[PDB]
Amino acid sequence: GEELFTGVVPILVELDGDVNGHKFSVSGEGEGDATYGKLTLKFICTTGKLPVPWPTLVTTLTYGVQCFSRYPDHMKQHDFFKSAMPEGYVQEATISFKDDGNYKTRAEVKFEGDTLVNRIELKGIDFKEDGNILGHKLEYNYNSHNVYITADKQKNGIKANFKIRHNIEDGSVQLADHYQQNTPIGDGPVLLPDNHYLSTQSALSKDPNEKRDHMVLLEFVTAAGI
């Protein structure tokens, strides 16, 4: 499980979304290096313009690559994500935006050959047209935050929760809560962790030679708390 992440592993992310009557698709490619908890990815909207801002989709597009988190040696027995590989896990997440709508997501994370794949489906409901999301009022950045993980022994998986603070153009913040649940696909044994967190930091950029709606992401994820 942990053995498949000793080097640089290619990543494939495919998302099919539906936010307020607007159907879209995002294709992501890149590489992950778990030894340094480094993720370099390029996301492209293949259906045209993204109906929502790119920062709102960061958690949806990256919660599936939490397997590239650097777990310090003394914490390695708490790495659920890598232990479920190659068969992987089915994950679900609800991203609730304060005073606005919510994203209901489901993803299948597994190895397809020597490549880590994320097949995601998103359903965005009850969003205000005058809101920060559909009104595209959010800044093109993503703050550093923690991802709190706890074990779910009944379903042989984990649960993850954290608060997101999206930066609005006027200087204010748009709050959001991400509640995640992971359950293994295969019949093999997984590592059930004690309470800990993943310290994340992200840099959002653009490819100067790209005309399609896109997002280039550099992300560092490190486990801590124990």
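Chain A is numbered as in Swiss-Prot; shown residues: 4-229, in order.
Technique stated in the header: X-ray crystallography, 2.0 Å.
Note: Cβ is positioned from N, Cα and C throughout, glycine not excepted.
What Swiss-Prot says about this one:
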MUTAGEN   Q69 to L  In RSGFP4; increases fluorescence and shifts the major exitation peak to 489-490 nm; when associated with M-64 and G-65
MUTAGEN   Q69 to M  In Citrinine; leads to excitation and emission peaks of 516 and 529 nm, respectively; when associated with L-68; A-72 and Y-203
MUTAGEN   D103 to E  In mut1.27; shifts fluorescence lifetime from 3.03 to 2.85 ns; when associated with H-145
MUTAGEN   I128 to V  In EBFP2.0; shifts the excitation and emission spectra to shorter wavelengths and increases quantum yields compared to BFP; when associated with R-30; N-39; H-66; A-72; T-105; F-145; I-150; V-155; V-171; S-198; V-206 and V-224
MUTAGEN   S147 to P  Increases fluorescence at warmer temperatures such as 37 degrees Celsius
MUTAGEN   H148 to D  In Cerulean; leads to improved quantum yield, a higher extinction coefficient and is 2.5-fold brighter than ECFP; when associated with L-64; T-65; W-66; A-72; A-145; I-146; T-153 and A-163
MUTAGEN   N149 to K  Increases fluorescence at warmer temperatures such as 37 degrees Celsius. In Esmerald; leads to brighter fluorescence; when associated with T-65; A-72; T-153 and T-167. In VisGreen; leads to brighter fluorescence; when associated with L-64; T-65; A-72 and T-167
MUTAGEN   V176 to A  In mut2.1; shifts fluorescence lifetime from 3.03 to 2.50 ns; when associated with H-145 and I-198
MUTAGEN   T203 to H, W or F  Results in significantly red-shifted excitation and emission maxima
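Checking Cα-Cα distances from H148 (mutagenesis position) against the mutagenesis positions (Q69, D103, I128, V176, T203) with a 10 Å cut-off leaves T203, in sequence order. Rounded to a whole number, the C-alpha distance linking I128 (mutagenesis position) with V176 (mutagenesis position) is 21 angstrom. Within 10 Å of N149 (mutagenesis position), as judged by C-alpha distances, the mutagenesis positions found are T203; the full candidate list was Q69, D103, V176, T203. DSSP assigns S147 (mutagenesis position) to coil in the three-state reduction, placing it in neither a helix nor a strand. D103 (mutagenesis position) has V176 as its nearest neighbour among the mutagenesis positions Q69, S147, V176, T203, going by CA to CA distance. Under the three-state DSSP scheme, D103 (mutagenesis position) falls in the coil class.
The Cα atom of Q69 (mutagenesis position) lies nearest to that of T203, taking the mutagenesis positions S147, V176, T203 as the candidates.
Around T203 (mutagenesis position), a 10 Å sphere centred on its CB holds 23 further CB atoms from the protein chains shown. Reported as a whole number, the C-alpha separation between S147 (mutagenesis position) and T203 (mutagenesis position) equals 6 Å. DSSP assigns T203 (mutagenesis position) to a strand segment in the three-state reduction. For the mutagenesis positions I128, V176, counting C-beta atoms within 10 A of each C-beta gives the highest total at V176.
Cβ contacts within 10 Å of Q69 (mutagenesis position), excluding its own Cβ and spanning all protein chains shown: 25.
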